[PDB]
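Asker: Quick one: the structure is below, questions incoming.
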Amino acid sequence: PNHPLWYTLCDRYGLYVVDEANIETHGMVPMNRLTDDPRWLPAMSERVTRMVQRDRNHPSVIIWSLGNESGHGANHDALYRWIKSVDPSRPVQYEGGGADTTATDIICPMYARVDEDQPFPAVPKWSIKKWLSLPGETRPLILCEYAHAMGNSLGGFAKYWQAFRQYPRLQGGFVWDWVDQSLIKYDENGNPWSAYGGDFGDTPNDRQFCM
Amino acid sequence: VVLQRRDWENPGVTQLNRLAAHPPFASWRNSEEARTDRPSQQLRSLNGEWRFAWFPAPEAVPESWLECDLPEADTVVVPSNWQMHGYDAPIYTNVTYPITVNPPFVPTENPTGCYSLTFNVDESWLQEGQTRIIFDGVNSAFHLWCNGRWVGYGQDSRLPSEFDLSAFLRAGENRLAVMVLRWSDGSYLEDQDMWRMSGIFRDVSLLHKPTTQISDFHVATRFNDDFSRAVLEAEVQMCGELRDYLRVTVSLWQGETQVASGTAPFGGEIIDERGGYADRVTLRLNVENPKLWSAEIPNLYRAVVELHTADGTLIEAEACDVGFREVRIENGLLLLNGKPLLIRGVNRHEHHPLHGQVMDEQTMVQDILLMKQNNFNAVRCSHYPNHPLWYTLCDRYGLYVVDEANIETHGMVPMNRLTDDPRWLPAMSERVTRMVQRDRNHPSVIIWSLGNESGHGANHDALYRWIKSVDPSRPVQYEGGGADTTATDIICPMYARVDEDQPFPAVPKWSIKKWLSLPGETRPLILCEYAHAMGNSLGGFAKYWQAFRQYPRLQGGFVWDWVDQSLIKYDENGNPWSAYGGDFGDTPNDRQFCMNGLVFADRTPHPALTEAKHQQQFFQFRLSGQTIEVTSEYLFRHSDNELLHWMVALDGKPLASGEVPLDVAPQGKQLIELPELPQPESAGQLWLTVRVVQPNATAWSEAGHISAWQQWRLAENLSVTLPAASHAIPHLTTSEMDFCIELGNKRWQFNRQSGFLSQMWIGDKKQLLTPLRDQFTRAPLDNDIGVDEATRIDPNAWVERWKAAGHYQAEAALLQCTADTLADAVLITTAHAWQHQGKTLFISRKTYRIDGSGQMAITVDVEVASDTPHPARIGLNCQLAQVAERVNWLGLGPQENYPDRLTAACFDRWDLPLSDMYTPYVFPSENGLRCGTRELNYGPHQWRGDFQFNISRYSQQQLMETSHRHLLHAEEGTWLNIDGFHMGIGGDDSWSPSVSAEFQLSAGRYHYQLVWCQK
Amino acid sequence: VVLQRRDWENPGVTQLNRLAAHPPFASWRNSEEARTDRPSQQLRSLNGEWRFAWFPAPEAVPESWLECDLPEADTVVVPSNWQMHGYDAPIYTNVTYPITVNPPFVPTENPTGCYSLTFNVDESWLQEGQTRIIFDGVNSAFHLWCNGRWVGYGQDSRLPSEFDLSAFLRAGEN
Ligand SMILES: CC(C)S[C@@H]1O[C@H](CO)[C@H](O)[C@H](O)[C@H]1O
Ligand SMILES: CC(C)S[C@@H]1O[C@H](CO)[C@H](O)[C@H](O)[C@H]1O
Ligand SMILES: [Mg+2]
Ligand SMILES: [Mg+2]
Ligand SMILES: [Mg+2]
Ligand code: NA
Ligand code: NA
Ligand code: NA
Ligand code: NA
């Protein structure tokens, strides 16, 4: 969840908002190790519940998100239901565990391609055009992350928008992402330079991936 | 620190350093011991003699108690409830919380139980591996110290709390210190309608586990379409250092036969982007033609889970009983093994009259045996997880179980205040999740329940989905918030009626027949609670079973409830009496509302049990001329331990009997043709009776057990012969104050002032102590009373409608009293009015006809004002001087029966001791009635006609004025009540009028006739 | 006691004495102010110059800091990230946890940031009603004290933690 003023501005300037619970457990093995452990359900619920209690009156919030990259766990299903129950006015989405689980009203894959299947075991990233029409699938598809804007990038961006416009149930997505996460450091001359992972002696690091 | 935090007044702390929940462990170090479910050296009980001190609050606990035993502490048995030893009072309150409703705060005066144990610990336990202590039940919260150091803290009274003592114990002598608080924030979720007790009331034990251990295992059985093939899927999780040489073997056993086995190293399938569970493995075992588990045939297998090295060295083994069964709801039906269930269920609290809420194996077996012997096939763990042994016994004996999370917040306003509060979700989740983690492997558990009477809150929906997600094999049910909310797979109303809508706002109880077909509704309906068995009750129980049998989606319910929650107290003599709410100085209380059982606390049957047995029969019957059609309601088993006894009797006298073995397929039919039955010369009504008898003993029944019965009227020959013209003619002695009839040594005295038969004489012996008077009231039943109290009058209850109309203080006013000498008899015509405040309630018009044979033919005609509430009975009573040892009657019996609870009774000649004609309900009322009676014999007396009666040393007046059964005193002589008509007893609930229109005495005009004579 | 519980290593405890979450409040005592979303006298910002000291672990925090400003401490702007003032390094890591994966435990060397503020509360605030403190964002967990007395504890870095201070405050300096 964001600084409170953010929603006020989005209400006033006019932006659709996905409000995301502060739950990401990416580093776990497997990703859902905590989110499937019921002992961690309390800690997870307060992050989902207290968000809803804070932000539920803001018009700009149109979708609730259960968090990010925490696989799919039973805890997600319980909290999915909790939100649907407490606030019917907004869809609930969550990408973890393969982007189309029972914890999401929206097929929300990250970096799934327009035409090309990436058929990973357990958690495939189907081509977005194919994904929609998989046996028994009815839901809308909006990419929670796509078009990784890392350095010289957005190659093939037009291909997404041709798909979005042609396919009713392809309803767009959220580019990743808005702003480079670089910090200001200073050299011997006192000149500011853009710094990334590893420039603060931080290690292990993931270098320029913050940009 | 411990005093500073107050973890017992914080719903965000429910545990500190508590280990994970898991299914039953024993950490066997020998496979064969595991396979056979024999004792484990690694599971030590700490039950027995413990040290115990009591304090008014935790602040009054001396700091010394942690390191040194207190000399003032008495030695007591554990497990126990400390109220049962007398340290403070047990509180019975139904809905209203036993404490002040101020969450999360409990009283400052918080009764504290300071348990301590000095115990020996083997060195081999501490040199390697892990040693945990398991508290199966601590009510309601506790802190734990081992040798002076703090271990942890735990809540939820009805689930095992487990802590690791590995770093805490030393070899030789150790001391445990358990500080148990009576009230915690956990108490807010523990508001079940039962005795509020506390203490270490379930087993304490020590479990030793290797450092490399089985930490968890889940067993699943899926099937093909016809249940001829199964796949047993066992997921095993481990704790300890992962090694490549580590293996898990799951083997499945039917008796001594190994039916299947598989072995794999650790490392599950890829789950997501990060891989899989390295610390887990799943084993799949193919099973052909599995023997299916059901309550009808509890076929069980044994799974053994071996944690071992690849070179064959066993590290540890765990195990469990496995029932092959599929539970699913499809097309609106609850199916077990593809077959629609009919739940013959009961709610069962964990209650002992002596030991309180401590449970023992013997009591558990006794209940099971009784339930099964009375055609019960299912049980609801109202309203909390049970003693772990209970599920094992339901697995083995065959009972369908509803496992209920320990969550009840009945006293909140509104009921869902907490369960809709997201701050109470964590505490609620622990009670649901730890139940499922502990009990998920038991075949007998077929339905998960989210708790009881806590309205419907968002937390219920979240936990509903959680179970559906974690265990798809069982339906989830929850009654709260209207019985059909999004939190329940089953429409599970409590005390919803068969035909009658109760359209309460927001939470209506629709007639179960209407409920099913409400626009858009598709789910099955199984009453989570019905037929409230409070005192003289189960009126209209047959009406439920007629509906269950007729409507497919009506799949039964759970009677409320199994066992009276009375407690044993002792008088000045030292004699024991059954005690209820308020008998311990507890207040506010809800008196006898704790007593709703089909059996007494000692497990003595109530008359109602036999009604439940009859309606829950597994064989139905049709008579068509000479042919008996037997239909089995069994889903799986053939009638392979069943033979049909039949019996034709004429007014009690046997004429022909016989046996035919029953050979009915599940759900099938068998036609049985009766041999040409001999014609009887004499007058009367022929009655066919059939009984189903199990010739052979079972695990749950002795040989000769009667499982079902039914009766029909066959031919009736009406008496056309005139009784022989008697010689003697009785004489009328007309007096100023009396009419007297004389025949030999016999005399009848009719008082001309009152208008009643004041005395009868046989020679010099008087027959009556009180004259023969009309009666229109009864000692009010619990159903007549309801939640009506003197402190707050409910004017709608039967007892109050009656009281207000004057039924109980209505005085008889003579209107007519004449005598006439007939050709061969004397005729006494009388007329009475029962009045109150100028209102004529009832008019009784009578003729007494005494002829030469010495027979008094009483003809009674009663008018009942239409605007007076319908009376409890239209009858006669008197006190007989005689006291005989035997009561003998031709009518319904042997047991107590009322108009709306008489289907289980059979018409026949019955002979019982006078005591048996009285039912000892702990709260006294009308009792002992027998209906459809044509002849009653008591000592010299015989009464004939078509009437109902009870007979005892207890008057209606004494019964209605006496609060407890032990305060009752035999009066001089014998009180007799003979009713032409008697109002139903109801019982659909016990807090509103529940007697159906057809069983109310509403006709306005009523006629009956008696014949009185000496034999 | 705080040292002895270690609430930052227990997923069972995520808050102590924290008030219920709710939509944004200002507690206007005048309707027109509320209609126009103008500032509220009842909602004060405590942003600005706070006193700050850095410790390698919570164990390294002197008990004296509860009642006295530590002389070693610097004066810093709040809100801030103490990494941005240079007290320790920020860490950029994508997937791999910045700390050893051993739930629920964290490293014994746990960079502790000791923030303090001397501020004045008005008379009228304490005579009637309720005075709560709102921390809109604290990363990753914190214990609060007011005037030496312990108030509570909170987790979740991205949601406001609110605590009641009605009992804890005095008029003038706190
Ligand atoms: C490297 C992938 C396996 S994870 C990948 O890293 C990205 C780097 O910007 C983003 O954080 C994405 O959300 C994440 O899925
Ligand atoms: C009096 C009703 C409003 S509550 C009623 O009390 C009963 C008494 O045994 C049972 O506890 C029922 O479960 C409960 O619904
Ligand atoms: Mg608590
Ligand atoms: Mg209740
Ligand atoms: Mg914590
Ligand atoms: Na589109
Ligand atoms: Na990045
Ligand atoms: Na049925
Ligand atoms: Na009760």
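Following Swiss-Prot, chain A shows residues 394-604, kept in their order.
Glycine too: its Cβ is placed from the backbone N, Cα and C atoms.
Residues annotated as active site, proton donor in Swiss-Prot: A:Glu462. Under the heading active site, nucleophile, Swiss-Prot lists A:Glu538. Feature annotation from Swiss-Prot assigns Mg(2+) 1 binding site to A:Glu417, A:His419, A:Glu462; the stated evidence is experimental evidence. Look at Swiss-Prot and you will find A:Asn598 tagged as Mg(2+) 2 binding site, backed by experimental evidence. The mutagenesis experiment A:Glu462 to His is recorded by Swiss-Prot, whose note states: Slowly inactivates galactosidase activity by reducing the binding of magnesium. It increases binding specificity. Quoted from Swiss-Prot, the note on the mutagenesis of A:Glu538 to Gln is: 10000-fold decrease in the beta-galactosidase activity. Swiss-Prot documents A:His541 to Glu, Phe or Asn as a published mutagenesis change and attaches the note Poorly reactive with galactosyl substrates. Less stable to heat than wild-type. For the mutagenesis experiment A:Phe602 to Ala, the note given by Swiss-Prot reads: Decreases the stability of the loop 794-804.
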Asker: Under 8 Å Cβ-Cβ to chain C, which of the recorded positions A:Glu417, A:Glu538, A:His541?
Answerer: none
Asker: Please report the number of other Cβ atoms within 10 Å of the Cβ of A:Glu538 (mutagenesis position).
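Answerer: Looking across every protein chain shown, the total is 18.
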Asker: Around ligand 7, within a Cβ distance of under 6 Å, which of the recorded positions A:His419, A:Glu462, A:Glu538, A:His541, A:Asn598 show up?
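Answerer: Near the molecule: none at all.
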Asker: Please identify, among the recorded positions A:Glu462, A:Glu538, A:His541, A:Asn598, A:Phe602, the one with the smallest Cα-Cα distance to A:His419 (Mg(2+) 1 binding site).
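Answerer: Nearest listed residue in space: A:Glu462.
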Asker: Just to verify a number: CA distance, A:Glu538 (mutagenesis position) to A:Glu462 (mutagenesis position), in angstrom, no decimals.
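Answerer: The Cα atom of A:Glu538 (mutagenesis position) is 11 Å away from the Cα atom of A:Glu462 (mutagenesis position).
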Asker: Per residue, counting other C-beta atoms within 10 angstroms of the C-beta, which of the recorded positions A:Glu417, A:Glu462 reaches the highest number?
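Answerer: The residue with the most neighbouring Cβ atoms within 10 Å is A:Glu462.
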Asker: Given a separation of at least six residues and a C-beta threshold under 8 Å, show me what packs close to the residue listed as 'Mg(2+) 2 binding site' in the same chain.
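Answerer: Result: A:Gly590, A:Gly591.
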Asker: Could you state the CA-to-CA distance between A:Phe602 (mutagenesis position) and A:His541 (mutagenesis position) to the nearest Å?
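Answerer: The separation of the Cα atoms works out to 10 Å.
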Asker: With an 8 Å cut-off on Cβ-Cβ distance and a minimum sequence separation of at least 6, pull the same-chain contacts of A:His541 (mutagenesis position), or say none.
Answerer: A:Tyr504, A:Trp569
Asker: Using a 6 Å cut-off on Cβ distance, which of the recorded positions A:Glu417, A:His419, A:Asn598, A:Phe602 come close to any atom of ligand 1?
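Answerer: The ones that qualify, in sequence order, are A:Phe602.
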Asker: Let's check the environment of A:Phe602 (mutagenesis position): how many other CB atoms sit within 10 Å of its CB?
Answerer: 15
Asker: Write down the Cα-Cα distance for A:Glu417 (Mg(2+) 1 binding site) and A:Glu462 (mutagenesis position), rounded and given in Å.
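Answerer: Computed Cα spacing between A:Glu462 (mutagenesis position) and A:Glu417 (Mg(2+) 1 binding site) is 6 Å.
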Asker: So, three-state DSSP: helix, strand or coil for A:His419 (Mg(2+) 1 binding site)?
Answerer: coil
Asker: Using a 10 Å radius around its CB, how many other CB atoms surround A:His419 (Mg(2+) 1 binding site)?
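Answerer: I get 17 for this one.
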Asker: Check the DSSP secondary structure of A:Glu462 (mutagenesis position), expressed as helix, strand or coil.
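Answerer: Its secondary structure by DSSP: coil.
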